[PDB]
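Okay, structure first, notes after.
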Amino acid sequence: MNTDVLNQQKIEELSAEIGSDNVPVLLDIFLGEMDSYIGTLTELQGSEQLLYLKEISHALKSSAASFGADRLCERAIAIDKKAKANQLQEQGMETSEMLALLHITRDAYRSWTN
């Protein structure tokens with residue numbers, strides 16, 4: 001997870017006078033809206049498939065480059081894509097990696113990242 005190395009370090013410091021205002025704004029939206037479309041566009045298409053490239057480049061690459069500029073930043077983006085995303089499922093992270101983002105992010109972030 002985003003643990004005692006980056007979260008309370010890089011998060012509490014990059015948050016602070018900065019992300020204490022900006023990260024709740026980002027975190028809550030990238031989750032709510034991304035997830036929105038995965039409620040609706042998953043029940044309409046392979047949007048959830050989109051869900052992946054967008055968020056981790058969009059919001060995780062945004063907020064994690066600042067507020068998790070440690071593991072989750074690259075270890076997720078690269079270290080997932082390759083085997084974490086395909087060694088889970090041959091299908092191409094078509095569910096169990098992508099949706100996992102929310103359970104992992106809200107579990108972890110809501111513990112040290114508002």
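Every residue gets a Cβ built from N, Cα and C, even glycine.
Residues annotated as domain 'HPt' in Swiss-Prot, with sequence analysis given as evidence: 19-114. Listed in Swiss-Prot is the mutagenesis experiment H58 to A, annotated as follows: Constitutive luminescence. According to Swiss-Prot, the mutagenesis experiment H103 to A carries the annotation: No effect.
Of the recorded residues, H103 (mutagenesis position) and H58 (mutagenesis position) place their C-alpha atoms 18 Å from one another.
Counting only same-chain residues at least 6 apart in sequence, those with a Cβ under 8 Å from the Cβ of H58 (mutagenesis position) are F30.
Around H103 (mutagenesis position), taking its Cβ as the centre, 9 other Cβ atoms fall within 10 Å, counting all chains.
Residue counts of the domain 'HPt' (19-114) by helix, strand and coil are 67 helix, 0 strand, 29 coil (DSSP-based).
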